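**Q** The following block contains the structure, expressed as structure tokens.
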Number of protein chains: 2
Amino acid sequence: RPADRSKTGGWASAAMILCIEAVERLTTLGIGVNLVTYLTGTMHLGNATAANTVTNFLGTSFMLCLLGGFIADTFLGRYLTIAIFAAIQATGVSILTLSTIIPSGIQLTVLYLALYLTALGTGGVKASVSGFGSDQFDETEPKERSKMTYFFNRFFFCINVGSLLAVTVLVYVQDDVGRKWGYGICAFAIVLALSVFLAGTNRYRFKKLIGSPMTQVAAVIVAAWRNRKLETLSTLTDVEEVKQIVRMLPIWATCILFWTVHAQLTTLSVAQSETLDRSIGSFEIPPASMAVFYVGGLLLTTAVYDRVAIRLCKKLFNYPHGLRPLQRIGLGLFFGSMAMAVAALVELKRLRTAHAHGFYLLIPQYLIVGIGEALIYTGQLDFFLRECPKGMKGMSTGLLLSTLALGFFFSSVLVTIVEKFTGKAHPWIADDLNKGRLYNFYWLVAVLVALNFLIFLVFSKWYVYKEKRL
Amino acid sequence: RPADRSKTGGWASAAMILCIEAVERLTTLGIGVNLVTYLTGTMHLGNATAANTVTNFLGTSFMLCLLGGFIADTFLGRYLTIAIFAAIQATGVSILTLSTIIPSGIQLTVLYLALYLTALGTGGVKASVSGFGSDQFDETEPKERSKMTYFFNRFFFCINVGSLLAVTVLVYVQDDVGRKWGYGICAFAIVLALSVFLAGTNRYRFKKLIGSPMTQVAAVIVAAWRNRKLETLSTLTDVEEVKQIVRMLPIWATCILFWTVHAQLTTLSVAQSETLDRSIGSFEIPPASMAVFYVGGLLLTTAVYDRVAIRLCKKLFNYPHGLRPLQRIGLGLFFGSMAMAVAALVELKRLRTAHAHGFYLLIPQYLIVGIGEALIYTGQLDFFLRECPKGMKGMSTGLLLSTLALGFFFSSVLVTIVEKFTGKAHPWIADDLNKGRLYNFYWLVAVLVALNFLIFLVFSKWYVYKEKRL
């Protein structure tokens, strides 16, 4: 409990903590990627009822992540938010596993809890583990930087294996073996990982910290309304700083429609998987398992771009990376409607065949999302790091999490928006995907994403003119 | 973090904390009381070899309890021990459940691990949860003592029902319904109880706690080997205070042999239970459910004594209670050998019936213990509260935990001797109780505990003259 010591505060901070972030990552795909598959046939819900029920949970997980970090900085440490919210998810996810053995009226009540209770733990844990595990940073770094910067890339490209496995074997363990084991190992994993984290409380050193903007932004919002009747250095610096965060808004709000096209891939693009040519020789591929094409698309787009950057930067002269501030976001938003347009065409080519009376077909759409996604996220991330004052740098990861969350809610609004305006004679998102006319749902989304990208393209122009004067 | 506040640190400290104590106990009985039952049939082991292992596990739960209490007091918080060691048994008691469902050589290493791992988590949590949950103490107790001493008496006779039920219904679910639910639910209880304990990390004030005697006892033991060549107030009082604790030893050691009769009751009498008249009409009674008669024995005796205390104290003039300082311990030891002899004479009355070719026969041996236990325990307890200074007061419970730990450990040693000193043509404890001549094993305990009683009486005659001479 006193102060720093080279022979105490160590690599356990690295090793024994991030295991929770790694388990939380195994969990969010392994569950979040599937779930609709479980709600469709195991719990028995309509195709337009499970996807809406899934987006809400995934979105909520990010909506929480915003508060998770804010709790961890502004109140009762970062070591507690890991301790409490790892435990909360173990309680949550262990109930989810008991929701696959005990026995809808008072079982959906039981499932909905464990689902949105896993998202509470998941949310608060993810927002603090990574930030706490990195507590391996000295003054000028006496040879720490070497092991630290390396360990994290020896962990980051390590959980990239465990992300592919989550979509591959964990799905297969749910779809073929049983949801008892599938969610069971996600639950045992977390108790085992939380127990070891708590045991290392010794080899870790906890540091004292405050969390803005939010606190500083709220104080300015108070000054606005309390001085409504009237219509020193803080006004000459701290208020002009807050106005700069309002400049991201159009770029921020336009990015929300990319996270809707990523949400269909998790839900609606799995109802198309299950209903088309499954078998490959003797054994088979699970429906959810098509996300390997999306996961691969990310991992390939990062690897290929990491080499194909200096080549782009040398041909067309730029400062650090291959023009990844604002052009990166746009490329991902162009690919965003492209996947939705490709999916619409892919639906017409085989549902029109079903009226006359499979695995290959969905691979492209899943990859077009994976390619555009690896750009937009690193475009979004490397935006307010380079385009926000250093007082609020890294304190605008919420500007990433608030893009996501709202993208899931924008999908769930859209799904319900076509549930009433097309129902019930011949709806798009039909209970029997073949009976209805689903492709028209992509004609609404692809179209929204295309026209959204057009306004984004006009926002960037009005930004390199209105924010290049500050 | 900062300082106490009446508007926060209250009943939440009493409720959310102590829920792990109820869970900790519930578990220890349901798991511990059975286990032999599992090992015998489920895991396929000899009756002399299963008992031996389980006494060491139990004995450990209490041996770890000695260490745990000290760990918490001498290093990094009590809260932290409750948090860490609740998570150790959460993991430890779930691998026991995965030991029931996944599948001897490898399956035993996994079991022993998971058992001895639970004993680790159980010892540390048991020793602290009570000590922390009771942090509702101010200077003159402004109406705290009223609600606090009411909550601790309300919570006491709540876990007495649970201890009843742990033997009654949790055993049914282990035997009849399959362990999986029995050992599984024991785990769900803790994961939940650990998250909820961490939910109230708000309404908790962590006091500036100090740990002893041990820290002082060790310094005196350290001073002996370095003052070998020599053959201000620390010698004039701390060493004088340390030598007074060695006076407990004769009696302290004598009690160990009661806890051996309580252990045989847990082990061998559960193998006798399963080989005798089960059928009680339509439904059947579980073998390990005989322990209800010992629980009743503890319960009924505590209820009966508290009412008939002033009556015995009036007829024979005494100060606070009806003569329970040392004389109480003699009563429990007399009852101690009374149960083994009754259990010996019971075997002759029906294992002789087996060779010539049942449920009520095992009811007295459990009652005689339970009665004798309620006297020897409070006797042992109210021993060093009055016969030790207020500096080491309550730091004499370690003498109680080392009576149990060594008492259950003594069974394994006892059996080990009698297994390797009688076999293998006609041994005492055998896989087939009808075959083996076990009746005399009970006479051996009955004799070693009868001797012990005579050894105790001699020691008590001196303890009222060699310690009263002060």
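Chain A is numbered as in Swiss-Prot; shown residues: 21-123, 142-269, 326-451, 461-573, in order.
For this deposited structure, the header notes the method as X-ray crystallography, 3.7 Å.
Heads up, the Cβ atoms here are built off N, Cα and C, so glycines get one too.
The note that Swiss-Prot attaches to the published mutagenesis A:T28 to A is: No effect on phosphorylation and on nitrate transport. Record note (Swiss-Prot) on the mutagenesis of A:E44 to A: Loss of the transporter activity. Annotation of the mutagenesis experiment A:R45 to A in Swiss-Prot: Loss of the transporter activity. Here Swiss-Prot notes a mutagenesis experiment, A:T101 to A, with the remark: Loss of phosphorylation and 91% reduction of high-affinity nitrate transport, but no effect on the nitrate binding. Quoted from Swiss-Prot, the note attached to the mutagenesis of A:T101 to D states: Loss of low-affinity nitrate transport. As a published mutagenesis entry, A:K164 to A appears in Swiss-Prot alongside the note: 90% reduction of the transporter activity. Sequence annotations record features per position, and here Swiss-Prot assigns substrate binding site to A:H356, A:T360. Annotation of the published mutagenesis A:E476 to A in Swiss-Prot: 80% reduction of the transporter activity; the original residue is retained in the structure shown. One mutagenesis experiment named in Swiss-Prot is A:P492 to L, and its note says In chl1-9; loss of high- and low-affinity nitrate transport, but no effect on nitrate sensing.
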**Q** Cα-Cα distance in Å from A:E269 to A:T326, with 56 residues unmodelled between them?
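**A** Result for this gap is 19 Å, Cα to Cα.
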**Q** Find, among the recorded positions listed as A:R45, A:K164, A:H356, the one whose Cβ has the highest number of other Cβ atoms within 10 Å in the structure shown.
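**A** Going through A:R45, A:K164, A:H356 one by one, the largest Cβ count within 10 Å is at A:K164.
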**Q** Measure from the Cα of A:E44 (mutagenesis position) to the Cα of every one of the recorded positions A:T28, A:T101, A:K164, A:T360, A:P492, then give the nearest.
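**A** Result: the closest of the recorded positions to A:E44 (mutagenesis position) is A:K164.
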**Q** How many other Cβ atoms sit within 10 Å of the Cβ of A:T28 (mutagenesis position)?
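**A** That number is 12.
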**Q** Restricting to the mutagenesis positions A:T28, A:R45, A:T101, A:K164, A:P492, which ones have a CA within 10 Å of the CA of A:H356 (substrate binding site)?
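**A** Candidates kept after distance check: none.
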**Q** If H, G and I count as helix, E and B as strand, and all else as coil, what does DSSP give for A:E44 (mutagenesis position)?
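**A** Assignment for A:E44 (mutagenesis position) reads helix.
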**Q** Considering only the recorded positions A:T28, A:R45, A:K164, A:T360, A:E476, which residue has the minimal Cα-Cα separation from A:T101 (mutagenesis position)?
**A** A:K164
**Q** Note down the number of other Cβ atoms within 10 Å of the Cβ of A:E476 (mutagenesis position), including every protein chain shown.
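**A** Around the Cβ of A:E476 (mutagenesis position), 23 other Cβ atoms lie within 10 Å.
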**Q** Near A:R45 (mutagenesis position), which recorded positions out of A:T28, A:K164, A:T360, A:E476, A:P492 have their CA within 10 Å?
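**A** For A:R45 (mutagenesis position), the recorded positions whose Cα atoms are within 10 Å come to A:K164.
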**Q** On a simple 10 Å Cβ count over all chains shown, which one of the mutagenesis positions A:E44, A:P492 is most densely packed?
**A** A:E44
**Q** At the Cα level, what's the spacing in Å between A:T28 (mutagenesis position) and A:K164 (mutagenesis position), rounded?
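**A** With the alpha carbons as reference points, the distance is 25 Å.
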**Q** Could you tell me the C-alpha distance between A:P492 (mutagenesis position) and A:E476 (mutagenesis position) in angstrom, no decimals?
**A** 26
